[PDB]
Amino acid sequence: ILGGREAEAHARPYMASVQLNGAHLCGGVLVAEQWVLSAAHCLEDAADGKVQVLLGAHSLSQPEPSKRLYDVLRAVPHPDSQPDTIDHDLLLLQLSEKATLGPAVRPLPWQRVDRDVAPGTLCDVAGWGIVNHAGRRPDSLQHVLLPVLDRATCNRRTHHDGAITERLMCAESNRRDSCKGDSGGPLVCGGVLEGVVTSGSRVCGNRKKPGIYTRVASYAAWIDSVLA
Ligand SMILES: *[C@H](O)c1ccccc1N
């Protein structure tokens, strides 16, 4: 997260750190007791590593009573996702068992009605991604409030040039933005999950290249299908 602040410890109980060989790789969000939603390009960069999900965490390295590292029974990338596109960039991770719920660990309600979040709406994105251009990785969860950006502006040639489909949404990126390591994490609006930080490489904090998030509402049937 760029231009954000350290988050209040365990105030976002749905926040997950998807890890590869003990190292934070991507953000994720607990959407059911045994399922965490993240981005597909994340586990692309795996296949040759152990994928786990850390829940109830604030600090990645320090002990915390609510922290628990879960193994993953099955990784389910969206069937239509492709290495060179930013479409259908979702991945569902089935934990080895239902997560122990508590004040620090709880699934977040997610949007099932397919209607766009109104432009200007302030949404929250959190993550353990880089915090500056040098690539500094924070030990604890950071977050930033970002206003949703209308799709037409986001699609202008000067911005994302038509790449934003109805299944994608944008948030402003003027100095405040999600960045490398935050991909797969949640964009929460009004206490409901609306988007998943896309995981295509992108410049951070440049208002001319808005943040791109996959709209969960657009994939409600697929998520339901996988958790069936
Ligand atoms: C997610 O994978 C991401 C987000 C912002 C910038 C770069 C990357 N890789």
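By Swiss-Prot numbering, chain A shows 26-253, in order.
So how was this one determined? The header says X-ray crystallography, 1.5 Å.
Cβ coordinates come from backbone N, Cα and C, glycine included.
Summarising the annotation, Swiss-Prot assigns domain 'Peptidase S1' to 26-253.
Non-local neighbourhood of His66 (active site, charge relay system): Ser106, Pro108, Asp114, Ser208, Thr223, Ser224, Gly225, each in the same chain, at least six residues away, with C-beta under 8 Å from its C-beta. Taken from Swiss-Prot, the feature active site, charge relay system covers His66 (among others), and the record attributes it to experimental evidence.
Summarising the annotation, Swiss-Prot assigns active site, charge relay system to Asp114 (among others). A simple way to gauge crowding: the CB of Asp114 (active site, charge relay system) has 29 other CB atoms within 10 angstroms, across all the protein chains here. Following the DSSP three-state reduction, the secondary structure of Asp114 (active site, charge relay system) is coil.
Under its mutagenesis annotations, Swiss-Prot gives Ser208 to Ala the following note: Abolished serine endopeptidase activity. Look at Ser208 (mutagenesis position): DSSP puts it in coil.
The active site, charge relay system feature in Swiss-Prot is assigned to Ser208 (among others); the stated evidence is experimental evidence.
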